[PDB]
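Everything on this sheet refers to the single structure shown next.
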Amino acid sequence: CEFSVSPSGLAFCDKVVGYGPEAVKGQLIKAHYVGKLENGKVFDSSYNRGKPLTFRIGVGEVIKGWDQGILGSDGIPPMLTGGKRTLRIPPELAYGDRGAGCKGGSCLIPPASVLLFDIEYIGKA
């Protein structure tokens, strides 16, 4: 997957282009996903949770990289219903130098982590 890198650093590649309409700002949608660090370590996945993630897109309910990465931004077209997209998210658009899933200074997602997600946009909820 050759990434297309947008002005902000958020990069993507559409492994499978959706067959339906583009994602819409403020809509409740469903998405399956696998999030990994750059060393291949899986830090979270819908599959591990046993259910897709149901959330509204474009209103800050998830990291900025997901809002921009799914709804689109400068240099980033929107995902389409039924699409599969890989996203490379710089820390600035994820959890920053703070990290996530922390126990003291040790975090599941280390500070300044670039995150990789394989996103399956199922469609609206």
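In order, the residues displayed for chain A correspond to 84-208 in Swiss-Prot numbering, which applies throughout.
Method of determination (from the header): X-ray crystallography, 1.9 Å.
Using N, Cα and C of the backbone, Cβ positions are placed for all residues, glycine too.
As given in Swiss-Prot:
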MUTAGEN   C84 to S  Reduced PPIase activity; when associated with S-96
MUTAGEN   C96 to S  Reduced PPIase activity; when associated with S-84
DOMAIN    109-208  domain 'PPIase FKBP-type'
MUTAGEN   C185 to S  Reduced PPIase activity; when associated with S-190
MUTAGEN   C190 to S  Reduced PPIase activity; when associated with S-185
Using Cα positions only, nearest of the mutagenesis positions to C96 (mutagenesis position) (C84, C185, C190): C84
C84 (mutagenesis position) to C190 (mutagenesis position) - Cα separation in whole Å: 28
Three-state composition of the domain 'PPIase FKBP-type' (109-208), taking helix and strand from DSSP: 18 helix, 44 strand, 38 coil
Assigned element (helix, strand, coil) containing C84 (mutagenesis position), judged by DSSP: coil
Most crowded position, judged by CB atoms within 10 A, among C84, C96, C190 as mutagenesis positions: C190
